[PDB]
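Report on the structure given below.
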Amino acid sequence: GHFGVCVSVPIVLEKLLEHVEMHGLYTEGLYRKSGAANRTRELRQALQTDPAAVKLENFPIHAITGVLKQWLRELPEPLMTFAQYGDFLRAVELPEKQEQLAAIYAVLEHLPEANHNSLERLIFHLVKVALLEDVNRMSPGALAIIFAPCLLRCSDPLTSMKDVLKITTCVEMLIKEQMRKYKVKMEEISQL
Amino acid sequence: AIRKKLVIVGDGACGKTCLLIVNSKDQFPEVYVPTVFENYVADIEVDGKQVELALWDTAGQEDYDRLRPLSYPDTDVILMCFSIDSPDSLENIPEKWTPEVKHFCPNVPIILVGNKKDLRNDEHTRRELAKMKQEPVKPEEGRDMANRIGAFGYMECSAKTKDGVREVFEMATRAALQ
Ligand SMILES: Nc1nc2c(ncn2[C@@H]2O[C@H](COP(=O)(O)OP(=O)(O)O)[C@@H](O)[C@H]2O)c(=O)[nH]1
Ligand SMILES: [Mg+2]
């Protein structure tokens, strides 16, 4: 594998991301809707056989997103780490916006760079999805809800629900911060 | 007055939350956000009986598979949903929802529900499904499926036009009372 192995960016991730960016960003409910289970399962089996020899155009776009999220959830350790789990949560528990944000980014420099590579690629992807919210209907908030359990994992799971909302807020803020920093970089490029 | 717990499940964006809110609040939500966990209450009258229906809303995403069963204890009836405009979500009924529900809710009556009834002959819908050689679910497929999985019954509805929304919840209530 391919799938469920230790995590520049893993070729399976990149291949999946690049296709969705090229093809999926106008699809209503991208990452919200699931694929057919069997068609999803066949795509996952195919990406164990010949990862580069897979013609993704032969698969439905929600199967493709299904397999992407399945990859993230099958990593040995979650993308954001077991170690930093507690610190992301606390970053979110801070009282006001800018220091939650400052703490979260402070936690991020503590990641092993292989986790940081895949994670920033994924966050960039999600930024592109949200920039087209007008077409696909996916806000940063909606994406955060979906991806939060993919990216961070504790086990109770009772008040894991209480925790899930916090890691959702964490991911929602990352998407939003990256998105505004996009808006400003595009502005600054035309300047001076 | 009799208290029964209903839990609703089904693929993401197949209209669970609209179904629940339209029955309880007679209103149709406009915000596009996925549910993680919510609760509503609806009062209902069937066969001269007065029932308070606790409505437990859940997430349809696989990503919430570890968390969703927290909703299942003490359920008196299940609404298991797919969307008429999505053959994929009907496919996931016997493959994913039936095993999860029969496992956490054994002996609990299941009403299979085809949502978004207004879309079966909607033109934009059939256009989009035809692009992938699919068509809306035919009532037959829905009804057949309910037999395959051993549902208490098959209802179709459209939350948006309210067509059938009522009958869904009486079937469910009558299922629960027994
Ligand atoms: N045409 C139509 N659209 C619906 C209906 N019910 C829900 N929707 C739309 O389907 C999308 C998701 O509905 P929602 O209840 O949030 O799905 P849930 O994720 O299963 O809870 C939203 O765009 C709704 O407006 C319906 O009966 N008919
Ligand atoms: Mg919902």
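We number chain A the way Swiss-Prot does; in order, the residues shown are 1696-1702, 1711-1857, 1861-1898.
So this one's X-ray crystallography, 2.4 Å, going by the header.
Placed from the backbone N, Cα and C atoms, the Cβ positions cover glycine too.
The Cβ neighbour count for A:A1739 (mutagenesis position), using a 10 Å radius over every protein chain in view, is 22. Under the DSSP three-state reduction, A:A1739 (mutagenesis position) is assigned to coil, being neither helix nor strand. Experimental mutagenesis at this site is recorded by Swiss-Prot as A:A1739 to E or N, annotated: Decreases interaction with RHOA. Strongly decreases stimulation of RHOA GTPase activity.
A:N1741 to E appears in Swiss-Prot as a mutagenesis experiment; the accompanying note says: Decreases interaction with RHOA. Decreases stimulation of RHOA GTPase activity.
Annotation of the published mutagenesis A:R1742 to E in Swiss-Prot: Strongly decreases interaction with RHOA. Strongly decreases stimulation of RHOA GTPase activity; the original residue is retained in the structure shown. Neighbour count (other Cβ atoms within 10 Å of the Cβ, all protein chains): 18 for A:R1742 (mutagenesis position).
For A:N1741 (mutagenesis position), no same-chain residue 6+ apart in sequence has a C-beta under 8 angstroms from its C-beta.
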